[PDB]
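Chemist: I have a structure I would like to understand better, so I am pasting it below and will then ask my questions one at a time.
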Amino acid sequence: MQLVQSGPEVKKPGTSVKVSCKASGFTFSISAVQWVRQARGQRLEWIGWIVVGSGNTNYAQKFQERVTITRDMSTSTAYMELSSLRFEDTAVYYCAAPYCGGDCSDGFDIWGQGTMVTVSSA
Amino acid sequence: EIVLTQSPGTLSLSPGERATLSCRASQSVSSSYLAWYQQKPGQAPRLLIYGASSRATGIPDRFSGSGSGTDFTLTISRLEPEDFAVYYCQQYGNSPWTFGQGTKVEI
Amino acid sequence: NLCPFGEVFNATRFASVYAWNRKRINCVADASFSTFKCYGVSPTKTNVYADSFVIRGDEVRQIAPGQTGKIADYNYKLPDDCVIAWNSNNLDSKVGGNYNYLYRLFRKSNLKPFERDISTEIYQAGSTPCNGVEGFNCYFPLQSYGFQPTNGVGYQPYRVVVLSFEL
């Protein structure tokens, strides 16, 4: 069982990037996907989390306007899009979910490889 | 907002030495929702302890978690060569969910 | 005598899907009615039960025997052994959103045929008890149908009545 994130992304400032986190091996229905971002040699930052089944989304007030977390049960894939990209938004973004096979494991035990979004004018 | 303070900043110990890392919060967090994570250089984090005390599957026995209320501590009895990394403490109880600055384990 | 089939079909407000109301129906009984699909008895000339609920438009497919979806598995289940549905766009769709209708999104086990669940218990997914607080691994079992008259044809609300004859 694993979570496979999207490939590295190179975007211009002011555009929007969408990182795809695809779930495989565990019953994604009752799971919940959490998105965390980390810059090189810096502390982790938590964007938001989505209940996969209900679809209800809770966002940190920092990214309230800038991000939309979604999921698609047909592809077992969760998505996080960061809009109005700024240079400082360049970082690797992590996807975390709980192995909720039968019981939901009560902990974010599955973490994706991370996606490197690099924002620059050139 | 929940503030996660980790001490010390840089912790340097030799293999076979006990490592006592602590995570402190502003307002008490539900003990069931206090995890410890291990971050390797250039690697995705892997959860060590969930529920503040229950060890995760596939985690060595040396890692043990304790603490309740506003104080939580992770104890590594037998430090190993691969055990050198940074350790982050997250709470997933009360919104918003927060991460600690992380404590570094050095030689 | 005659049958009060006019008091379920032409009723003021139908109940939500999860709380599907059943009415027991001595009389012999001879709109657009988009889907008049009948499975239980061949369409030709002791009691019968009329089940009235409100489901999303496209969900009419889920109200069939041996069908697998959220509605059938969790909300209203039909045994393997007629159905009438009409669109109530102008009747049960408020512009600001008619969240009055609800459906069951989270359930531990699938619904037995003709079983009815009016539980409001928080779905305890994790191994930590949810104690009436919605959070991580603790999700409310019911979700609200966003019902606006400007919704697409599929998402428009469709009033449905199920007739289950019992000899």
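By Swiss-Prot numbering, chain C shows 334-358, 360-364, 372-386, 393-428, 432-517, in order.
Every residue, even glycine, has its Cβ placed from backbone N, Cα and C.
According to Swiss-Prot, the natural variant C:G339 to D carries the following note: In strain: Omicron/BA.1, Omicron/BA.2, Omicron/BA.2.12.1, Omicron/BA.4, Omicron/BA.5, Omicron/BQ.1.1. Annotation of the natural variant C:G339 to H in Swiss-Prot: In strain: Omicron/BA.2.75, Omicron/XBB.1.5, Omicron/EG.5.1; the original residue is retained in the structure shown. Looking at Swiss-Prot, you'll find the mutagenesis C:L452 to R noted as follows: Increased resistance to neutralizing antibodies. Decreases HLA binding to NF9 epitope. Increased binding affinity to human ACE2. The natural variant C:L452 to R is recorded by Swiss-Prot, whose note states: In strain: Delta/B.1.617.2, Epsilon/B.1.427/B.1.429, Kappa/B.1.617.1, Lambda/C.37, 19B/501Y, Omicron/BA.4, Omicron/BA.5, Omicron/BQ.1.1; Contributes to cellular immunity evasion and increases infectivity. C:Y453 to F appears in Swiss-Prot as a published mutagenesis result, with the remark: Decreased HLA binding to NF9 epitope. Increased binding affinity to human ACE2. One natural variant named in Swiss-Prot is C:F456 to L, and its note says In strain: Omicron/EG.5.1. Record note (Swiss-Prot), natural variant C:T478 to K: In strain: Delta/B.1.617.2, Omicron/BA.1, Omicron/BA.2, Omicron/BA.2.12.1, Omicron/BA.2.75, Omicron/BA.4, Omicron/BA.5, Omicron/BQ.1.1, Omicron/XBB.1.5, Omicron/EG.5.1. The unchanged residue is displayed. The annotation that Swiss-Prot gives for the naturally occurring variant C:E484 to Q reads: In strain: Kappa/B.1.617.1. One mutagenesis experiment catalogued in Swiss-Prot, C:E484 to D, is accompanied by this note: Increased replication in human TMEM106B overexpressing cells. According to Swiss-Prot, the natural variant C:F486 to V carries the following note: In strain: Omicron/BA.4, Omicron/BA.5, Omicron/BQ.1.1. Among the sequence features in Swiss-Prot, the mutagenesis site C:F490 to L is noted as follows: Increased resistance to neutralizing antibodies and human covalescent sera neutralization. Swiss-Prot gives this note for the published mutagenesis C:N501 to Y: Increased binding affinity to human ACE2.
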Chemist: Please report the DSSP secondary structure of C:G339 (variant position), reduced to three states.
Modeler: helix
Chemist: For each of C:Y453, C:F456, C:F486, C:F490, count the other CB atoms within 10 A of its CB; which of these recorded positions has the top count?
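Modeler: Of C:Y453, C:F456, C:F486, C:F490, the one with the most crowded Cβ is C:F486.
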Chemist: Inside 10 Å of the Cβ of C:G339 (variant position), count up the other Cβ atoms and send me the figure.
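Modeler: So the number of other Cβ atoms within 10 Å of C:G339 (variant position) is 9.
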Chemist: Give me the Cα-Cα distance between C:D364 and C:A372 in Å, rounded to a whole number; there are 7 residues missing between them in the deposited model.
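Modeler: Across the gap, the Cα atoms of C:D364 and C:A372 sit 15 Å apart.
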Chemist: Among the recorded positions C:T478, C:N501, which residue has the fewest other Cβ atoms within 10 Å of its own Cβ?
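Modeler: Per-residue Cβ counts within 10 Å for the recorded positions C:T478, C:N501 bottom out at C:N501.
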Chemist: Going by Cα-Cα distance, which of the recorded positions (C:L452, C:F456, C:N501) sits nearest to C:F490 (mutagenesis position)?
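Modeler: Nearest candidate: C:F456.
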Chemist: Rank aside, I only need the closest one: which of the recorded positions C:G339, C:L452, C:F456, C:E484, C:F486 has its C-alpha nearest to that of C:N501 (mutagenesis position)?
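Modeler: For C:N501 (mutagenesis position), the spatially nearest of the recorded positions is C:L452.
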Chemist: Before the 3 missing residues sits C:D428, after them C:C432; how far apart are their C-alpha atoms, in Å?
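Modeler: Spanning 3 unmodelled residues, the Cα-Cα distance equals 12 Å.
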Chemist: Using a Cβ cut-off of under 8 Å to chain B, which of the recorded positions C:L452, C:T478, C:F486, C:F490 qualify?
Modeler: C:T478, C:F486
Chemist: For the stretch where 6 residues weren't modelled, take the C-alpha of C:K386 and of C:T393 and tell me their separation in angstrom, rounded to whole.
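Modeler: Here the endpoints' Cα atoms lie 15 Å from each other.
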Chemist: I'd like to know which recorded positions lie near chain A: of C:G339, C:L452, C:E484, C:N501, which have a CB under 8 A from one of its CB atoms?
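Modeler: Listed recorded positions passing the 8 Å Cβ cut to A: none.
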Chemist: How big is the gap, in Å, between the Cα of C:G339 (variant position) and that of C:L452 (mutagenesis position), rounded to a whole number?
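Modeler: Each residue's Cα considered, C:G339 (variant position) and C:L452 (mutagenesis position) end up 25 Å apart.
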Chemist: Which one is it: of the variant positions C:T478, C:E484, C:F486, whose Cα lies the shortest distance from the Cα of C:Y453 (mutagenesis position)?
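Modeler: Nearest listed residue in space: C:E484.
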